[PDB]
Amino acid sequence: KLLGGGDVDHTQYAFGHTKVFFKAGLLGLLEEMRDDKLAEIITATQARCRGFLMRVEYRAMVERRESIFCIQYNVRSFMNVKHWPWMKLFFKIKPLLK
Amino acid sequence: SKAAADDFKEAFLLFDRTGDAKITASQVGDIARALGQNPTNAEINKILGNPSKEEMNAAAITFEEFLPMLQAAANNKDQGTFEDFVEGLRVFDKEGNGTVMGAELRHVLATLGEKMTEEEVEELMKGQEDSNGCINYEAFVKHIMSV
Amino acid sequence: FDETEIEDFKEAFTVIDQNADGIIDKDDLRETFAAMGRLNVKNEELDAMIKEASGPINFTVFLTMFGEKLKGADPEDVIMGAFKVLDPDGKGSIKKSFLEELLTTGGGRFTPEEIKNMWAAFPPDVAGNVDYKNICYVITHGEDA
Amino acid sequence: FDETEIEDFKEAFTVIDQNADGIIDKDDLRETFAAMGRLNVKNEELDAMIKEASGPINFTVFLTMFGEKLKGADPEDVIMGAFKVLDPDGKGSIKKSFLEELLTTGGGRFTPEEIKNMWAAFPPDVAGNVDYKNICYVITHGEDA
């Protein structure tokens, strides 16, 4: 599973019942070239992702836009009100209602 | 070129939080992506340093530097081929059907190469992966290229 | 202002206006406070309530005074709507540090000092952002329940 | 149109026609909205409601306008009839994927895109096809209950 990642030559090695087999120094050379080739392949595939990743963040940030405000202002009210005679009154009284 | 797209300047006024018409160098990566460009973060990093520009110290910007950096990144959009994106994930899971097991794509997107946070990984899988734990990447890469 | 909230303010206006003529005077304020147990309600408290209006307290003057003090008042179902979007998996009360970071980093209304005042009477759970729901109760109806 | 549904539209016609002469004019629309809490109801909204009719809004013009917009309106008992045939063992809300497959594969009205719009305000359970009954409520009387 580990070797899943890395911009490494997935050739140069080989697994078996008790251990992995690995090249150096040719196969070692191969891989290296390979390694660079994924940064390319990879580096480029990373980017879009990265890009894209934040692109979804904006869609969320934006949605959120108002729900906050609502929350924002809404609290403030209370902080002001909760100390107001009339509002306490309404409060004790709010229950007797139907 | 103008085609002079003056909406890039109007989007710079939506990303500058101070209203002085400057955008810090740390925002330039994400704003190139929001203008329709996907440069990798190492590429955005290199170019910066390449020009003896340090993203480690305070930065400001001017529109006169951000415009040519977006035009230097715009040539690299020929690297965005969807054949290689779907074939990458088709080599990532066995059998003839496009499904990644949930945690395979989440751990690979967070730890392999350019680190994506697990918060962003969950926001990119939310809706395309159901409770079977299998992400269909035919529709997943389609929706990722819809934005 | 939803219409049931305006009907709640009409019922509170009728319970404070014990002369039933449509205008709450200072005698109505004092006799509503005396019927709630306030035998020592000073005349200066009644004069400070009347000093918040430019005219007599009829139903539309009471609604405009409450509108101008409650310009960010949110009903309990919309506060629980926003808290269900903050906890989108349901049931769990959200973490203390997650609400402090998301209040600050999104908006200026979520700045810290204000977050210390949020924790300060909205107790721990509420303050912390773990429980949920008791804060929606006390934002629509104040004081400890 | 069943007769109790026509009597419900006759009662709604009498509550919007506050002059009780049998024709809802623009003043009746504005005074019914002001009695529900709409103090800012614009005249252009009242003109757009009157622009949906070719004549004055009497009881038969209001019934024909609602008939032509509700050409697939179904009462709650017939929607629960069809959902009891989809869940013929009773009690259980039916699966999300079963309603998506059976809407598409039977009819063109059950095509997917429309199924994403069904899940989109008809929430999860409703959308999914698991609960049942809340969707019959909101199809006969809109908005969140």
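Numbering starts at 1 and runs along the chain as displayed.
Quick reminder: no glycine exception, Cβ is built from N, Cα and C everywhere.
Secondary structure from DSSP puts C:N19 (Ca(2+) binding site) in coil. Taken from Swiss-Prot, the feature Ca(2+) binding site applies to C:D17, C:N19, C:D21, C:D28, supported by sequence analysis.
Secondary structure at C:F83 (mutagenesis position), as computed by DSSP, is helix. Recorded in Swiss-Prot as a mutagenesis result, C:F83 to L (Swiss-Prot position 103) carries the remark: Results in 50% reduction in actin filament velocity.
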Problem set entry | Residues close to Ca(2+) site centre defined by C:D17, C:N19, C:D21, C:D28, Cβ within 8 Å | C:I16, C:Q18, C:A20, C:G22, C:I23, C:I24, C:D25, C:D27
Problem set entry | Other C-beta atoms that fall within 10 angstroms of the C-beta of C:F83 (mutagenesis position) | 18
Exercise. C:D17, C:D21: which of these binding-site residues has the highest Cβ count within 10 Å of its own Cβ?
Worked result: C:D17
Exercise. Nearest to C:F83 (mutagenesis position) by Cα distance: which of the binding-site residues C:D17, C:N19, C:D21, C:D28 is it?
Worked result: C:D17
For this session: Around the Cβ of C:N19 (Ca(2+) binding site), how many other Cβ atoms lie within 10 Å? Please give the count over every shown protein chain.
Result: 11
